[PDB]
Each structure stands twice: as structure tokens, then as C-alpha cells.
Amino acid sequence: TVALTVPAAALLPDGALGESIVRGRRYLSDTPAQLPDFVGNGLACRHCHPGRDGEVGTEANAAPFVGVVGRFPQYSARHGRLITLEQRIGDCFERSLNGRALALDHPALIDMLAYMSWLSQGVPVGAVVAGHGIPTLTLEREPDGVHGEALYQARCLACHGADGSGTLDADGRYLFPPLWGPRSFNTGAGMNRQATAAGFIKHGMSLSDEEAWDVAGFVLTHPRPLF
Ligand code: HEC
Ligand code: HEC
Ligand SMILES: O=S([O-])[O-]
């Protein structure tokens, strides 16, 4: 693998590419407000792809976008064939954002691509960046949702709410995003899978493995939009 590096925003180029990169960051950080026709819930991309200093997708083990562009096109079992990064992003809109995919030449999609390409600067095409994806966490026993409920009340509820509905900020964006219910990710999302949610809870955002497994189980007992 190669190291995860974040380029300097002060070294962003003047001109069309630089402006596109800045717009892409905003689309990724503020998606429901910037792309209402395509987003069907309360989530922005940064809610599962966080980053420090205003950037999105820069955190190891929380599915960073650093180096993503050089890994596409790639096989998708879901599609049964190779897909492009544009198509992957469309799947995220449809599932994680309970919405509608952008056209593959939509200027907002191209701005998102430009941003991801900027984050990927210097990464060799084909190389895997250390900390890519969300590592799954799988235990050799059933997730105990009863224990999970107790853990949730003690460790998560203060942010994500008794009803999993999250906490809005003053500008109507989610400070702490919804974990279930109508404004959360739909059943088609990767985060709706036990081992992915457990891995995200464990590494993506301390908890023991057993605690992460059980609380993920509790979270996933709840209703959310059907895909
Ligand atoms: C509810 C959580 C969630 C939200 C919201 C979300 N994603 Fe994802 N995304 C994931 C998970 C989980 C993966 C799988 C990571 C892995 O491959 O290990 C993923 C993978 C990706 C990948 C592929 C990463 C790789 O290394 O191959 C891209 C690109 C991506 N997401 C873009 C987006 C964009 C753009 C948005 C906003 C439109 C978005 N995602 C919103 C959870 C989310
Ligand atoms: C200090 C407040 C805080 C606490 C406590 C917290 N979270 Fe989060 N959570 C966040 C924020 C903020 C995000 C958006 C991603 C980011 O910036 O880290 C997030 C993202 C998530 C996501 C992905 C986004 C979504 O809407 O589904 C899941 C799943 C999640 N948290 C589950 C939990 C669980 C389970 C616990 C308890 C073990 C927990 N969180 C404790 C603030 C919190
Ligand atoms: O593509 S993900 O959002 O399931």
C-alpha cells in the first residue's frame, strides 16, 4: 500500500479546476442543501466519509477518498460488471442518500470527481492507500441487541437521540446524523450491513469489539426507508 496524504488547500490551483474542487468539497459536505433534487434523506456524504479541517473523505478507516480515483473502474458484484467512479457515486446517492443518481456528465458530479482527484494527487494509479474503506468487524456470535440498547443509551444517545433521529445544527444541517427512521440511510446502503456498521462504529468514529458488534445490532433492528 501507499500512505494516506492530504494535499494543502493553499496549493489549490487558480482557474477552472481549482474552482471545481472547491464546489466539489461543498457538494460532499452539504449534500442535501446543495443537491435537493438528488437527496432523499438528511445525510451528506461527510456523515460516513468524514474529514478534518473542512475536508471530506480524509480519515483512515472511514472510507477516505484519498486514492479512490485510481481504483476505478472496478468490478461490482451488485452490477455484475465493471463500473466507473461516477456510477459508484450514483449508487451512494440512491442508497446512502435515499435519493437519485446524478447524470454521469452532471457538473456537480464532475466537481465531486475533481475534488476526489485532488485528494488523490500523487497516488499511483492502481495503488491501494493505507486506511482505505471501512474495515468490517465480524464476531463469531449473534449481536446481542439487548446489550446493544444499553450501550446505545450510555454511549450514543446523547448525540444521535433516543429515537435515532440525530441533532440538527442552527442552519438545519445535521450536526449528529440520524441512525434510523425516515431521514437515515435506506436498506440498500452498505451501512445497513451488520459487519460494516460494526466496523464503522468501532473504527470510523473507546468501544471494545464486542460492544461495537452489539450496538450495531441494536441500531440495525430499527426501521428505515426501503430501497
Ligand atoms: C450512510 C453512510 C454513507 C453515506 C452517507 C455515504 N457513503 Fe459512500 N460509502 C459508505 C460505505 C460503508 C462504503 C464502503 C467502504 C468500503 O468499500 O469499505 C462507501 C464507499 C464509497 C465509495 C467507494 C470507496 C472505495 O474505496 O472504493 C465512494 C466513491 C463513496 N462511498 C462516495 C460517497 C459519496 C459521493 C456520498 C455522498 C453522495 C457517499 N458516499 C455517502 C457509506 C456511506
Ligand atoms: C460526540 C457525538 C457522537 C457520539 C457520542 C456518537 N456519534 Fe456517531 N456520529 C457522530 C457524527 C458527528 C457523525 C458524522 C461523521 C463524523 O463526522 O464523524 C457520526 C456518524 C455515525 C454513523 C454514520 C452516519 C449515519 O447517520 O448513520 C453511525 C452509524 C454512527 N455515528 C453510530 C454511532 C453509534 C452506534 C454511537 C455510540 C457507540 C455513536 N455513533 C456515538 C457523532 C457522535
Ligand atoms: O452504495 S451504498 O450507499 O450502498
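Sequence positions for chain A are given in Swiss-Prot numbering; the residues included correspond to 32-236, 243-264, in order.
Including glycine, each Cβ sits where the backbone N, Cα and C put it.
Over in Swiss-Prot, the protein carries these features:
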BINDING   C76, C79, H80  heme c 1 binding site
BINDING   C187, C190, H191  heme c 2 binding site
DOMAIN    44-158  domain 'Cytochrome c 1'
MUTAGEN   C123 to G  Loss of function
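Feature map: Swiss-Prot annotations on the structure.
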residue: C76; record: heme c 1 binding site; DSSP (3 states): helix
residue: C123; record: mutagenesis position; DSSP (3 states): helix
residue: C187; record: heme c 2 binding site; DSSP (3 states): coil
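The distance from the Cα of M236 to the Cα of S243, across a stretch of 6 residues left out of the model, is 10 Å. Screening the recorded positions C76, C79, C123, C187, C190, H191 for a C-beta under 6 A from any atom of ligand 1 leaves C76, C79, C123. Taken in sequence order, the recorded positions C123, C187, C190 that lie near ligand 2, meaning a CB under 6 Å from one of its atoms, are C187, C190. For the recorded positions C76, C79, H80, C123, a Cα-Cα cutoff of 10 angstroms around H191 (heme c 2 binding site) retains nothing. Considering other CB atoms within 10 Å as the measure, the emptiest surroundings among the recorded positions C76, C123, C187, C190 are those of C190. Non-local contacts of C79 (heme c 1 binding site) by the CB criterion (under 8 A, 6+ apart in sequence, same chain) comprise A93, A94, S127, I165, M222, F231, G235.
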